[PDB]
Amino acid sequence: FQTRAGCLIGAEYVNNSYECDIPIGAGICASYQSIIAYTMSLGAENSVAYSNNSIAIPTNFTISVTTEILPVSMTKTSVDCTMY
Amino acid sequence: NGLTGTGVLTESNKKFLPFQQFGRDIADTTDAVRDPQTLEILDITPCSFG
Amino acid sequence: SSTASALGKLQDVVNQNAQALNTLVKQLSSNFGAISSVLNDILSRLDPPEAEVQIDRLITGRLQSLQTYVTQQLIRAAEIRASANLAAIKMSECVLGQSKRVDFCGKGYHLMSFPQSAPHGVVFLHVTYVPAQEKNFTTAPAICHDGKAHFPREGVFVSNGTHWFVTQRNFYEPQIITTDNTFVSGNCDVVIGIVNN
Amino acid sequence: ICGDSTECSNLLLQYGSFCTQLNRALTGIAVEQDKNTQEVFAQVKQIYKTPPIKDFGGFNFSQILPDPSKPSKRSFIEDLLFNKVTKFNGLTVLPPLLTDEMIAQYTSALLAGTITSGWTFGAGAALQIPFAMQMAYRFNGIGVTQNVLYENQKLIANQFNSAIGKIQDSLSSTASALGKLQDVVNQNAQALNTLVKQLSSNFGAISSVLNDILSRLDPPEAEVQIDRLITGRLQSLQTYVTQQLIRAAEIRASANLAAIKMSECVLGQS
Ligand SMILES: *[C@@H]1O[C@H](CO)[C@@H](O[C@@H]2O[C@H](CO)[C@@H](O)[C@H](O)[C@H]2NC(C)=O)[C@H](O)[C@H]1NC(C)=O
Ligand SMILES: *[C@@H]1O[C@H](CO)[C@@H](O[C@@H]2O[C@H](CO)[C@@H](O)[C@H](O)[C@H]2NC(C)=O)[C@H](O)[C@H]1NC(C)=O
Ligand SMILES: *[C@@H]1O[C@H](CO)[C@@H](O[C@@H]2O[C@H](CO)[C@@H](O)[C@H](O)[C@H]2NC(C)=O)[C@H](O)[C@H]1NC(C)=O
Ligand SMILES: *[C@@H]1O[C@H](CO)[C@@H](O[C@@H]2O[C@H](CO)[C@@H](O)[C@H](O)[C@H]2NC(C)=O)[C@H](O)[C@H]1NC(C)=O
Ligand SMILES: *[C@@H]1O[C@H](CO)[C@@H](O[C@@H]2O[C@H](CO)[C@@H](O)[C@H](O)[C@H]2NC(C)=O)[C@H](O)[C@H]1NC(C)=O
Ligand SMILES: *[C@@H]1O[C@H](CO)[C@@H](O[C@@H]2O[C@H](CO)[C@@H](O)[C@H](O)[C@H]2NC(C)=O)[C@H](O)[C@H]1NC(C)=O
Ligand SMILES: *[C@@H]1O[C@H](CO)[C@@H](O)[C@H](O)[C@H]1NC(C)=O
Ligand SMILES: *[C@@H]1O[C@H](CO)[C@@H](O)[C@H](O)[C@H]1NC(C)=O
């Protein structure tokens, strides 16, 4: 198969569209599912029911706990000269 | 004529003046040559790599 | 406990430092165009005339390697400093108080946070709030009464089909419309969408 | 630094693993750029679409919503911006992972979501609400009672339309309004060009071409001259890599700021 990034041998192009995990390039990307390659899908498409006299007020809530990790320091090292 | 190179040699549409011998563009990249026998101008481009 | 590979950043930092140090050590074995990679052998095989040349080649090669290592260390240190400055800002703004900037500490409206330590970093647990179970209703911007227009103090007008109520924006709690929670300003002839009620 | 030669490769093989480090650094910065744009733009879980009938209380978003007539599905301002901005030696250019079409799709989804829902779609699911009342809430945010907006709706709409038209005209006519991106492109191109041009330097040898200096001398002297050329080219390459690293770090900082601005000012009122 030929793509803007070059060519692919051993993978078969398909007309579907999934949120892929192995990027290839120029939108084309592959997944295992025999290895297949396709065009990534940006996400589920929905049309909001916009009008001029309607709203959407929530009636319930949930509480979520998420994580995030941040490094702050690395190992302190020193190096001599004459011994090195 | 003692100039060593590697690539694909194809037909060139350049216009060398009669005194010209060859051509280069940047960094001593010989882009076009004229053969020492037919006096017909060709151009060189390296074969594909990746 | 079960799902692994959730701490990629710290592992990457440790691996990068270890690999850089390892390749710095590995660079000793190179030849750099000299006769041998060990000083004792070339010292114990030649007179100083060419021995000094070989030593010079080895010295310049190793010096270049050391310079490269130091430069890479400096760049990585700058990156780590930027990351830790961001971490300190988040610690000050989301742990010691409630933040208002959107999507700074977790997805959804921020409630509170907890810090935890990690071998070379910090882990934030953000407790947030997320609405759900929506409805449709019908809406109007103001209400005519006796010729004057009423607007809601805080909240919004809704209607389930026959009657009108005022609720807050982020929850459904209908209440009867009263003078207490509405304020009046001028007659209703300019507003587009007033409803007679 | 060798260019299809065996003696040069053999001589280079004994200098260690500099080139592995160089390749690793370049690959790292490329992956960093890809992740950079992905995290800047991909902020929405879904892809929203504007309704066919557009009555936003008099506001007119025609010049920023996508135009189906244009094959690129880009709005007027995007087309103006794209039109206002202006080969084989051993180096290659990789294409970006995300095509500009998908970037346009993300932009359209974000704009439609913020037009219809407001700030609500940034926390949970998008919630419908008429545009005029969203603008009333936005005034109520800054200390001005909503009592103002409903008595000045037409005037506000006219002012907004005039402002957007003036912005369009200023971008269309006035030039040099996009100096930053043009400068970035110029810097990258100039650095690459001077790196290529450095390949023609004598560096103290007798010539700047490998084949001529190889087909003219015995191997013993070829060693010396190839060594000189190799060390010169290696130094130049190291300098180029360091400059690229510095520039990439600066660009990453700028992109982080851009992502912060997108998250704080588009999806909510700051
Ligand atoms: C709210 O009212 C709409 C109609 O005004 C209901 O119908 C939805 O309309 C949108 C856009 O036309 C569609 O995308 C949905 O699929 C429709 N829902 C259906 C057919 O069940 C809508 O269901 C009502 N409720 C909500 C929560 O939107
Ligand atoms: C949404 O549309 C308009 C404008 O906000 C309003 O209703 C329209 O009113 C005109 C004049 O009376 C009628 O000719 C239209 O048929 C109405 N409906 C439209 C344009 O859809 C009102 O604010 C809203 N209308 C509805 C039906 O919800
Ligand atoms: C809001 O959501 C919560 C969570 O689902 C609902 O609480 C559930 O109620 C059902 C019915 O009694 C129980 O079977 C579940 O065990 C409850 N969940 C929990 C976690 O206790 C709650 O009912 C919802 N609110 C409304 C008004 O329906
Ligand atoms: C809209 O809500 C109001 C208030 O809850 C409803 O009015 C009440 O409805 C219940 C159930 O039918 C009756 O028992 C009460 O007598 C009603 N109160 C009054 C003051 O009329 C109303 O029915 C709701 N409308 C719809 C369409 O569900
Ligand atoms: C709300 O009340 C006002 C005042 O009663 C209505 O305005 C007048 O209503 C009468 C009777 O329907 C009409 O004969 C007049 O022509 C109306 N005057 C104007 C200037 O419109 C108003 O119509 C009521 N609201 C609605 C939606 O009908
Ligand atoms: C929003 O603004 C655009 C730009 O002026 C309007 O498009 C113009 O519409 C008029 C009337 O049909 C035409 O004569 C112009 O040629 C249009 N201009 C362009 C550039 O196409 C558009 O009508 C406005 N939207 C609304 C709802 O009025
Ligand atoms: C399916 O994929 C082929 C190429 O693999 C393409 O030519 C074709 O347009 C696609 N769609 C259909 C309906 O065949
Ligand atoms: C060179 O010799 C060949 C064969 O003898 C002939 O065909 C050709 O025309 C000659 N070229 C010139 C420039 O005389």
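Using Swiss-Prot numbers, chain C covers 939-1135, in order.
Header lists the method as electron microscopy, 3.4 Å.
Cβ coordinates come from backbone N, Cα and C, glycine included.
What Swiss-Prot records for this protein:
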VARIANT   C:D950 to N  In strain: Delta/B.1.617.2, Mu/B.1.621
VARIANT   C:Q954 to H  In strain: Omicron/BA.1, Omicron/BA.2, Omicron/BA.2.12.1, Omicron/BA.2.75, Omicron/BA.4, Omicron/BA.5, Omicron/BQ.1.1, Omicron/XBB.1.5, Omicron/EG.5.1
VARIANT   C:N969 to K  In strain: Omicron/BA.1, Omicron/BA.2, Omicron/BA.2.12.1, Omicron/BA.2.75, Omicron/BA.4, Omicron/BA.5, Omicron/BQ.1.1, Omicron/XBB.1.5, Omicron/EG.5.1
VARIANT   C:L981 to F  In strain: Omicron/BA.1
VARIANT   C:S982 to A  In strain: Alpha/B.1.1.7
VARIANT   C:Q1071 to H  In strain: Kappa/B.1.617.1
VARIANT   C:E1092 to K  In strain: Theta/P.3
VARIANT   C:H1101 to Y  In strain: Theta/P.3
VARIANT   C:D1118 to H  In strain: Alpha/B.1.1.7
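Other Cβ atoms within 10 Å of the Cβ of C:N969 (variant position), summed over all protein chains shown, number 15. Closest to C:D1118 (variant position) by Cα-Cα distance, out of the variant positions C:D950, C:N969, C:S982, is C:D950.
Straight-line distance linking the Cα atoms of C:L981 (variant position) and C:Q1071 (variant position), rounded to a whole number, equals 83 Å.
Ranking the variant positions C:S982, C:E1092, C:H1101 by the distance of their Cα atoms from the Cα of C:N969 (variant position) places C:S982 first. DSSP assigns C:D1118 (variant position) to a helix. Between the C-alpha atoms of C:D950 (variant position) and C:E1092 (variant position), the distance comes to 50 Å. Using a 10 Å radius centred on the Cβ of C:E1092 (variant position) and all shown protein chains, the other Cβ atoms total 9.
Counting in whole angstrom, C:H1101 (variant position) lies 19 from C:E1092 (variant position) by their C-alpha atoms. Cβ-based neighbour count (10 Å, all protein chains) for C:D1118 (variant position) stands at 8. Put simply, C:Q954 is the one of the variant positions C:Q954, C:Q1071, C:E1092 whose Cα lies nearest to the Cα of C:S982 (variant position). Under the DSSP three-state reduction, C:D950 (variant position) is assigned to helix.
In this structure, the variant positions under consideration are C:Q954, C:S982, and the one with the smallest number of other Cβ atoms within 10 Å of its Cβ is C:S982. Over all protein chains present, the Cβ of C:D950 (variant position) has 11 other Cβ atoms lying within 10 Å.
Annotated pair C:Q1071 (variant position) and C:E1092 (variant position), C-alpha to C-alpha distance, rounded: 22 Å.
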